[PDB]
Amino acid sequence: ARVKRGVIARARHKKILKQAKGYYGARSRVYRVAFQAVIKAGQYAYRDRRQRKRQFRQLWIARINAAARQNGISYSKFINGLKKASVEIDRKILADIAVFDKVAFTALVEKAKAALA
Amino acid sequence: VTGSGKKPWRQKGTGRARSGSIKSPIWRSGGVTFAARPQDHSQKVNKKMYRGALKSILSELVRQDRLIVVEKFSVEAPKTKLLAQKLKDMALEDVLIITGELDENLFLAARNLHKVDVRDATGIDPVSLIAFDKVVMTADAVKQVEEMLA
RNA sequence: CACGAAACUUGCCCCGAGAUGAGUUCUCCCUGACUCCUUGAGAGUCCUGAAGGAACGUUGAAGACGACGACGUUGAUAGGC
RNA sequence: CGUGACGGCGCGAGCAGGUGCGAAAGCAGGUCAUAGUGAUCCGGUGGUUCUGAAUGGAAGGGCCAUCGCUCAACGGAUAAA
RNA sequence: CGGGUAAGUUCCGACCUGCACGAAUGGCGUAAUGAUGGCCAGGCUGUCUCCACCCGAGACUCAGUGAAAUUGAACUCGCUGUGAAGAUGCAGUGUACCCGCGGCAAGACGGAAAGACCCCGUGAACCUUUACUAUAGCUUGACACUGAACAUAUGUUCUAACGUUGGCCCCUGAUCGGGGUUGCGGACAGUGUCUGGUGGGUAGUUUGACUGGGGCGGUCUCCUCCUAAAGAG
RNA sequence: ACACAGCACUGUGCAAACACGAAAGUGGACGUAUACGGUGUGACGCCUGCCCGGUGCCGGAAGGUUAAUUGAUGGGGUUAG
RNA sequence: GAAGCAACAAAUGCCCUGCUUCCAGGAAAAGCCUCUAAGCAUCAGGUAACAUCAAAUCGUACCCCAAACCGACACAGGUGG
RNA sequence: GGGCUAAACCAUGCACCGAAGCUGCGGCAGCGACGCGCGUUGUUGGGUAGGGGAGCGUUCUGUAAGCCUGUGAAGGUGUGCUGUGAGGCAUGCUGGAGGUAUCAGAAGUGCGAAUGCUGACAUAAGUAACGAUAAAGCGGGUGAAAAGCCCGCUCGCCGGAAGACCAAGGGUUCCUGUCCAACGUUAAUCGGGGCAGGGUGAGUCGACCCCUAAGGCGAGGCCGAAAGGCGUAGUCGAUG
RNA sequence: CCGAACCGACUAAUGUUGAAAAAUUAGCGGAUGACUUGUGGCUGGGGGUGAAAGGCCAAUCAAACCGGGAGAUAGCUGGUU
RNA sequence: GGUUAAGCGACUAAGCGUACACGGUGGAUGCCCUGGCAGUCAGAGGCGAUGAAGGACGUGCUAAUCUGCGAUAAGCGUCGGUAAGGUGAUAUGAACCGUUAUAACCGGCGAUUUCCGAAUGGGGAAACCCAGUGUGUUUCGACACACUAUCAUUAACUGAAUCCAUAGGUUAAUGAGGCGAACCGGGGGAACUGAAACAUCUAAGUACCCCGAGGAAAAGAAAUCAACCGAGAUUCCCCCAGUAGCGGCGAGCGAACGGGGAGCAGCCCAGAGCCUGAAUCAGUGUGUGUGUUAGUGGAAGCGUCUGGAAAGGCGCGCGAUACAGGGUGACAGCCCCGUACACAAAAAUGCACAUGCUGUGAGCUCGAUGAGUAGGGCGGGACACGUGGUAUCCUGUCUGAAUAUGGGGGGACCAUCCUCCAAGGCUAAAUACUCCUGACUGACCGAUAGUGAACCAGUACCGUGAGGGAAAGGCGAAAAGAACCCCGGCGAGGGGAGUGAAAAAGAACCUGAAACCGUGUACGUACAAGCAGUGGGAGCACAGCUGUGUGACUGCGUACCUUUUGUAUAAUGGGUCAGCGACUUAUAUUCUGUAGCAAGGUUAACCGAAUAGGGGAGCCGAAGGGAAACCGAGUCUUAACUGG
Ligand SMILES: [K+]
Ligand SMILES: [K+]
Ligand SMILES: [K+]
Ligand SMILES: [K+]
Ligand SMILES: [K+]
Ligand SMILES: [K+]
Ligand SMILES: [K+]
Ligand SMILES: [K+]
Ligand SMILES: [K+]
Ligand SMILES: [K+]
Ligand SMILES: [K+]
Ligand SMILES: [K+]
Ligand SMILES: [K+]
Ligand SMILES: [K+]
Ligand SMILES: [K+]
Ligand SMILES: [K+]
Ligand SMILES: [K+]
Ligand SMILES: [K+]
Ligand SMILES: [K+]
Ligand SMILES: [K+]
Ligand SMILES: [K+]
Ligand SMILES: [K+]
Ligand SMILES: [K+]
Ligand SMILES: [K+]
Ligand SMILES: [K+]
Ligand SMILES: [K+]
Ligand SMILES: [K+]
Ligand SMILES: [K+]
Ligand SMILES: [K+]
Ligand SMILES: [K+]
Ligand SMILES: [K+]
Ligand SMILES: [K+]
Ligand SMILES: [K+]
Ligand SMILES: [K+]
Ligand SMILES: [K+]
Ligand SMILES: [K+]
Ligand SMILES: [K+]
Ligand SMILES: [K+]
Ligand SMILES: [K+]
Ligand SMILES: [K+]
Ligand SMILES: [K+]
Ligand SMILES: [K+]
Ligand SMILES: [K+]
Ligand SMILES: [K+]
Ligand SMILES: [K+]
Ligand SMILES: [K+]
Ligand SMILES: [K+]
Ligand SMILES: [K+]
Ligand SMILES: [Mg+2]
Ligand SMILES: [Mg+2]
Ligand SMILES: [Mg+2]
Ligand SMILES: [Mg+2]
Ligand SMILES: [Mg+2]
Ligand SMILES: [Mg+2]
Ligand SMILES: [Mg+2]
Ligand SMILES: [Mg+2]
Ligand SMILES: [Mg+2]
Ligand SMILES: [Mg+2]
Ligand SMILES: [Mg+2]
Ligand SMILES: [Mg+2]
Ligand SMILES: [Mg+2]
Ligand SMILES: [Mg+2]
Ligand SMILES: [Mg+2]
Ligand SMILES: [Mg+2]
Ligand SMILES: [Mg+2]
Ligand SMILES: [Mg+2]
Ligand SMILES: [Mg+2]
Ligand SMILES: [Mg+2]
Ligand SMILES: [Mg+2]
Ligand SMILES: [Mg+2]
Ligand SMILES: [Mg+2]
Ligand SMILES: [Mg+2]
Ligand SMILES: [Mg+2]
Ligand SMILES: [Mg+2]
Ligand SMILES: [Mg+2]
Ligand SMILES: [Mg+2]
Ligand SMILES: [Mg+2]
Ligand SMILES: [Mg+2]
Ligand SMILES: [Mg+2]
Ligand SMILES: [Mg+2]
Ligand SMILES: [Mg+2]
Ligand SMILES: [Mg+2]
Ligand SMILES: [Mg+2]
Ligand SMILES: [Mg+2]
Ligand SMILES: [Mg+2]
Ligand SMILES: [Mg+2]
Ligand SMILES: [Mg+2]
Ligand SMILES: [Mg+2]
Ligand SMILES: [Mg+2]
Ligand SMILES: [Mg+2]
Ligand SMILES: [Mg+2]
Ligand SMILES: [Mg+2]
Ligand SMILES: [Mg+2]
Ligand SMILES: [Mg+2]
Ligand SMILES: [Mg+2]
Ligand SMILES: [Mg+2]
Ligand SMILES: [Mg+2]
Ligand SMILES: [Mg+2]
Ligand SMILES: [Mg+2]
Ligand SMILES: [Mg+2]
Ligand SMILES: [Mg+2]
Ligand SMILES: [Mg+2]
Ligand SMILES: [Mg+2]
Ligand SMILES: [Mg+2]
Ligand SMILES: [Mg+2]
Ligand SMILES: [Mg+2]
Ligand SMILES: [Mg+2]
Ligand SMILES: [Mg+2]
Ligand SMILES: [Mg+2]
Ligand SMILES: [Mg+2]
Ligand SMILES: [Mg+2]
Ligand SMILES: [Mg+2]
Ligand SMILES: [Mg+2]
Ligand SMILES: [Mg+2]
Ligand SMILES: [Mg+2]
Ligand SMILES: [Mg+2]
Ligand SMILES: [Mg+2]
Ligand SMILES: [Mg+2]
Ligand SMILES: [Mg+2]
Ligand SMILES: [Mg+2]
Ligand SMILES: [Mg+2]
Ligand SMILES: [Mg+2]
Ligand SMILES: [Mg+2]
Ligand SMILES: [Mg+2]
Ligand SMILES: [Mg+2]
Ligand SMILES: [Mg+2]
Ligand SMILES: [Mg+2]
Ligand SMILES: [Mg+2]
Ligand SMILES: [Mg+2]
Ligand SMILES: [Mg+2]
Ligand SMILES: [Mg+2]
Ligand SMILES: [Mg+2]
Ligand SMILES: [Mg+2]
Ligand SMILES: [Mg+2]
Ligand SMILES: [Mg+2]
Ligand SMILES: [Mg+2]
Ligand SMILES: [Mg+2]
Ligand SMILES: [Mg+2]
Ligand SMILES: [Mg+2]
Ligand SMILES: [Mg+2]
Ligand SMILES: [Mg+2]
Ligand SMILES: [Mg+2]
Ligand SMILES: [Mg+2]
Ligand SMILES: [Mg+2]
Ligand SMILES: [Mg+2]
Ligand SMILES: [Mg+2]
Ligand SMILES: [Mg+2]
Ligand SMILES: [Mg+2]
Ligand SMILES: [Mg+2]
Ligand SMILES: [Mg+2]
Ligand SMILES: [Mg+2]
């Protein structure tokens, strides 16, 4: 029972090279190099599903800060004021409102200022 | 492998991986690392397990209605056409026929029918009893099998 | 508030606007027609072809090659004489 | 019961037999205690209700007591570097 | 110390305090000789001060042909730091438009060869010897081939075993061989088996470990104290 | 450095010592001590001192010790009695 | 199809396998010449002249200090007369 | 790092940022309870050496004289869907005759490394080099094409050789015609290249032959476990 | 003795993926001798041969090459889908 | 409106990247088998002086090579078979042969059979050189044929020293030699290695060298075992048993007795008499059977659909003692060749009978009963057994009995008893092997695999030589292998045309992967610093807000393997791709899972036609303790246990 490896080996190598499309040079052409590149891309993607949640919150906070200071209050006092007023809107939504509904955001700032006073 | 025992090149200095034999299984045309030898693949079956399996198989043939018992089964002449007609009358196609004594005319008439086999009771085997659609036994063969399996 | 050295910043010589922060000044040149489209710093055809450049040639106290300089009959660029 | 991976090594009341000292209760299985040591193999000597290659014996073997290594590189590769 | 030089760790001549000369593993001299070692001088010069120019063959350009070592992948800068402890690739920062061609070798711990030094392996080989164990050879005796007398194991004589790489004869056209004969040796010699000695001539091997690298030195088992952190270790 | 002519020691009486060779043989040599082998020294000149305890070689052979061989004597096993 | 001679110089080639001289003292066998033995005897055989026949077979091109041989090469090398 | 006289340090306080920690929402698995494989519940799930558990796929045997397939098999190449993964399924194009469910059975059963082995193809790079610095110039010819071939004139180089001729060694390289793929370090009409035909004439040259050297073999022989060793008579052996 | 052929190999430069796995160029030593060379022969691997360097014995030498014991062994390094 | 100013700003691509499309290169993959690999059942177990194996050179209508053959040269004669076609392959052509039986083809028996090679007339650098003698023949030049080696044995003749003799010499007859894969008997005989070093020991009487034989060899008819009962030559298999023992008592080595099987067979000389030619083998003839070497007959299918082609689909039939297998334009019981079955031999030959002929001796009686031997001393070797307390066997050396009223053995030795008869020999079967021939088979390979070799391979090539040693398979069903035209050098190469189902099947030919190299298009890219991705993300292009391609700008981010305390490491390994490349196999043993049976379980060899059935020889378990005798649910210890 001799087993030739060609058909199965070709499928495995092709599966990796398909995942390497778009990479530069040997990284999209040469199995040895493409395999390492596909593994590293997987490691980065695992890491960056966690990083993505950090980077977006960081972006929302920066935009809330700018919109709050346009209305005369810092980010840190604004958040504390909302919490004292029992408002549970999260930063993703606060940043959305800060860009698309400046009148509603001003109303939220006034609510935060009243709870702080 | 046919070839000489000469070291292909010296141990050190050439810049090649070290070689010792042209017959290394690493090399094209080299030996097979664990080359096969002729083998005996037969297994031991305990006597009582062989007989136990036969009794299990025959009992299942009865429950599945694949065992047909007849008083006699024979043909007048060693003619394939006669046995084909006889089997067509009894609505049989793929059948093992177990007789008490091997009728010479019956054995010859069945040779060229590829779905049909004819044995004496002493020559039954477990795979044949499972492999055929139906099993026809003469009353005489039934007794012989009973006595054989106690 | 004032003096104070071959060190520092200048003064002297050379490079230098790819200084993408791409600078300034002087001078020269080009002043047609039409069609299509998804309609815009859009595409195409016809007519036009400037100032200037390059190429080629004869060449150089310029030169590895490129580059740089001189000259091309309205001419001394090279050889000859 | 202690102490060791193990091979081992250590402490031990009490029981049987026989003994010394003491009037007796008692004490005595070496020495105030902790170093003073060498596995196995191979053989030596004495003992022995064991074994004894046809049988009776015997040889040889076993068992009990004991002897031979600065195998000191001291868990000791060889009789011999 | 003297000589030579402006200046001489070399050279030449001396001294004797010869670490550690010395008489055939020769001592001290020695004409001639040496692609032999050291030192000095004349001549000579691009050896040099200190390089310049020139003539040729490459290098450079064009046409034709057309290699090589190397190579994980590259979008392949400097600095200071960091860090498997000497960074193009990390951190911070500076600088930097894209791409050739001729040159130069400071770095890519550049290429080349599984470091030859050092250590390790209960690795190897060959060499040495008063390492161990053997052994060819050499040497000793006993018995065998191997006998006869006489005298006192020894000695003398004898011939018939045995030796003859003395003469002669034959096979025979033959400096081999064999046979015959004669002389000389002669129970000796030589050979077999056994045996003591000798035996680097030859062979197989051994020649420990710990260790602030290895060697050298010290150590290697047992007892007591301390280190030992108030149970043991 | 090796060789070298020269020098010395030493072995060798011829079937030479010595060497190749299980052996037969062959070289040494169709030579014969003015010859042949081994060893050291290294033209030539002037020379070459003392030590024989160690290791080797040579000679000695009275004694001590000692091999194979020989098998006195003693002891044991067996058992006719 | 003319002339097609002389003189002089001259080998490392020839005379010369000589001659002279020296010590290190310089193959073999046949062809060839000669002598006889056994033998043969006006035979054979020998010598000379003449005639006649035979002399087979294989090699023979080409390179040979080289591009053809030895160096893997149309290779700066090597190759006796 | 920029910069900072606080954006430094001390003290007190309240905010906020901040992790794959905790919480929220959805999903999977291990272990244990509790009930009837299911439910419920609690809890756990970073891992090298290594132990344990459960699987994917490949070739081959049976099931299989079955099933799929020229109305298009295997293989190749795309696309879509699908599972926690190894993977699976469908289908366009290519291909043009094989393939094989299920449940079992057996293994030459899975590759990126071993300075691994074989083949193919890169890089450096159109880079180094084109093999003695004796040297070329021109006219004519032939030709698709001429620096290199042929003819001519000139120039230069060797001439105790770079000339002539043998032995050895090689073996057709010799001559003529024809061809230019490959070979020739370029081109080639030329060649020691391809193809075809031709060419080597002996009594006297050489070999063979007669004769021997060193040496070899060697009837008998002598010697040796065997194989063999030595050698006599002889017989070979040129470099004579 | 001086110096070509011939036999060597002291110095320097070049070359070092060479023209060459030891050469080329300019110089250098011997050059009637212990000289050099052609052809053939003989000595064989613990063996040969060696004016001696462990030199040489077919580009191989402190034990040649080829085949075999043979998949020696590898407490080491690498690799292991 | 224009001018000026300030600010912002697309369109560039020398080249490069990613994606896609289409190609080139290359030869993976799949599919394929006139080649291998392993066996089973049979056959044959040799060939050679009557010249082998293996070669050289020849041989055709032939230039070469292969195959065949040998100057009678791809062949000649004859007897048989068979026949409508044929003159082997490359390989067409030419000239021919044949069709009812001398074409060809197949088989038996013959003929021919150069040269080298044991090589044999001498020599020799294999395939060449040179002879002697005798018969003939001759045209006087010469030609043909046959003999001529060595050694052994035998015989004849001859014949030394030397008188007889012997040695020696000549001749004749008969035999031998050389080659071949394994198996077999004998003469010699390693080391690596293991012992964690190494010397005893091991490896191992292995490898290797040598001599000799046969189809088998060897061994073999008790001076054997046993144990007081008995067995009854040798050989082979399964047990006994990894036991008893051996052993630097280390590493290791390792029986026998006894039991189950295969197979079975006994005889002769050492000597006379009687009786005789009687058994028995060998040879040679002849018969009868039975094989072997050529051969003969051998059943049964059409229509229609798809298609280049049908054997496939669908429909309806038929044969089968034949549905083994192969082929045919895709998959055929019925197209072809076969297959089952039934038949066949002029000639040669194997076997088993029969019957001749030849040799051989059968039986009875009475005798005889293997001496430098057994044994011993010394040195070695062999026995599982290493000198040990060491029996037994062999013998290099030195010795040395009794001989049937005797002798050998029973594991030191003695006694007793038992058993056997050495020093002479022959002998089938069961056993070992396969260069070679035929048939069949495979959970064996399928072109880097399987033989080194699927192919003109032990070749090319390498080496002085011994020796080493490749790569290289596939057009199509059929060559129908591309007439003719065009560019080109009367090229190479290509474009058309034509063939074909297909020509990206066109001979550099099935499929045609990857690395690698191009052309085209979309997007990006010339102020920009690093493992080249990942998270975010504008713009553009494309297809239907989404899907696809691209990716300005931006957060984070130093490859993989190995080895390490620890590697971005400037430590190791890899230029890339494709293919191959490493925990296996056998036996023993223990544990787990699972299945059967259960105080039992199970057979081995072997028998059997048997995957059945037989076979229980054995092995494990149901009892232990003790060194052992022994005792036994106990036993050992000790005088004995409160005990342990
Ligand atoms: K391979
Ligand atoms: K049937
Ligand atoms: K500017
Ligand atoms: K002028
Ligand atoms: K016994
Ligand atoms: K120790
Ligand atoms: K001396
Ligand atoms: K000198
Ligand atoms: K940085
Ligand atoms: K550099
Ligand atoms: K050691
Ligand atoms: K060595
Ligand atoms: K004597
Ligand atoms: K010695
Ligand atoms: K330390
Ligand atoms: K240190
Ligand atoms: K303490
Ligand atoms: K020397
Ligand atoms: K003098
Ligand atoms: K003198
Ligand atoms: K002395
Ligand atoms: K002395
Ligand atoms: K000629
Ligand atoms: K497909
Ligand atoms: K690799
Ligand atoms: K290139
Ligand atoms: K060339
Ligand atoms: K050219
Ligand atoms: K030597
Ligand atoms: K060689
Ligand atoms: K050797
Ligand atoms: K572009
Ligand atoms: K490709
Ligand atoms: K012959
Ligand atoms: K050994
Ligand atoms: K070891
Ligand atoms: K060792
Ligand atoms: K068929
Ligand atoms: K013994
Ligand atoms: K091979
Ligand atoms: K092969
Ligand atoms: K095709
Ligand atoms: K292709
Ligand atoms: K990024
Ligand atoms: K690695
Ligand atoms: K390491
Ligand atoms: K390390
Ligand atoms: K390194
Ligand atoms: Mg297969
Ligand atoms: Mg893979
Ligand atoms: Mg690619
Ligand atoms: Mg790609
Ligand atoms: Mg070897
Ligand atoms: Mg193979
Ligand atoms: Mg059974
Ligand atoms: Mg000044
Ligand atoms: Mg310039
Ligand atoms: Mg006291
Ligand atoms: Mg005390
Ligand atoms: Mg002992
Ligand atoms: Mg007894
Ligand atoms: Mg110790
Ligand atoms: Mg001075
Ligand atoms: Mg002085
Ligand atoms: Mg001295
Ligand atoms: Mg002296
Ligand atoms: Mg002295
Ligand atoms: Mg002295
Ligand atoms: Mg001296
Ligand atoms: Mg000299
Ligand atoms: Mg640094
Ligand atoms: Mg440089
Ligand atoms: Mg380096
Ligand atoms: Mg190393
Ligand atoms: Mg030694
Ligand atoms: Mg140490
Ligand atoms: Mg010390
Ligand atoms: Mg303590
Ligand atoms: Mg404590
Ligand atoms: Mg002599
Ligand atoms: Mg000296
Ligand atoms: Mg002269
Ligand atoms: Mg000629
Ligand atoms: Mg040339
Ligand atoms: Mg040349
Ligand atoms: Mg978080
Ligand atoms: Mg969490
Ligand atoms: Mg966790
Ligand atoms: Mg985990
Ligand atoms: Mg299948
Ligand atoms: Mg398949
Ligand atoms: Mg299946
Ligand atoms: Mg595999
Ligand atoms: Mg791969
Ligand atoms: Mg790996
Ligand atoms: Mg490499
Ligand atoms: Mg070019
Ligand atoms: Mg370059
Ligand atoms: Mg250049
Ligand atoms: Mg150049
Ligand atoms: Mg040239
Ligand atoms: Mg020229
Ligand atoms: Mg030719
Ligand atoms: Mg020519
Ligand atoms: Mg020609
Ligand atoms: Mg060319
Ligand atoms: Mg030619
Ligand atoms: Mg001889
Ligand atoms: Mg002889
Ligand atoms: Mg002669
Ligand atoms: Mg001659
Ligand atoms: Mg020399
Ligand atoms: Mg001179
Ligand atoms: Mg040898
Ligand atoms: Mg030395
Ligand atoms: Mg050499
Ligand atoms: Mg050696
Ligand atoms: Mg071995
Ligand atoms: Mg190995
Ligand atoms: Mg001969
Ligand atoms: Mg002859
Ligand atoms: Mg002759
Ligand atoms: Mg060992
Ligand atoms: Mg026999
Ligand atoms: Mg038929
Ligand atoms: Mg049909
Ligand atoms: Mg087809
Ligand atoms: Mg007898
Ligand atoms: Mg005896
Ligand atoms: Mg004896
Ligand atoms: Mg006895
Ligand atoms: Mg006994
Ligand atoms: Mg192959
Ligand atoms: Mg293939
Ligand atoms: Mg050759
Ligand atoms: Mg096909
Ligand atoms: Mg194709
Ligand atoms: Mg800038
Ligand atoms: Mg830009
Ligand atoms: Mg960059
Ligand atoms: Mg970053
Ligand atoms: Mg480290
Ligand atoms: Mg790190
Ligand atoms: Mg580092
Ligand atoms: Mg780096
Ligand atoms: Mg690295
Ligand atoms: Mg590594
Ligand atoms: Mg390493
Ligand atoms: Mg390392
Ligand atoms: Mg590397
Ligand atoms: Mg018991």
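Numbering of chain B is taken from Swiss-Prot, so the residues present carry the numbers 52-201, in order.
Structure determined by electron microscopy, 1.5 Å.
Backbone N, Cα and C define each Cβ position, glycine as well.
Pulled from Swiss-Prot, these are the features on record:
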type: VARIANT; residues: B:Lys63 to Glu; note: In strain: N282; confers erythromycin resistance. Ribosomes bind erythromycin poorly and have reduced peptidyltransferase activity. 50S subunits assemble normally, even in the presence of drug, but assembly is cold-sensitive at 20 degrees Celsius
type: MUTAGEN; residues: B:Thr131 to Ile; note: Does not regulate the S10 operon; assembles into ribosomes in vivo
type: MUTAGEN; residues: B:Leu134 to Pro; note: Does not regulate the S10 operon in vivo
type: MUTAGEN; residues: B:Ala160 to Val; note: Does not regulate the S10 operon; assembles into ribosomes in vivo
type: MUTAGEN; residues: B:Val167 to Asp; note: Does not regulate the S10 operon in vivo
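Considering only the mutagenesis positions B:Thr131, B:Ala160, B:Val167, the residue whose Cα is spatially closest to the Cα of B:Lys63 (variant position) is B:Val167. Counting only the Cα atoms, the space from B:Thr131 (mutagenesis position) to B:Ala160 (mutagenesis position) is about 4 angstrom. Each residue contributes its Cα atom, and for B:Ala160 (mutagenesis position) and B:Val167 (mutagenesis position) those atoms are 10 Å apart. Following the DSSP three-state reduction, the secondary structure of B:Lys63 (variant position) is coil. Under 8 Å, Cβ to Cβ, and six or more positions away along its own chain, B:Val167 (mutagenesis position) finds B:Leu134, B:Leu138, B:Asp145, B:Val146, B:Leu147, B:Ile148, B:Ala161. Classification of B:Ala160 (mutagenesis position) by DSSP places it within a helix.
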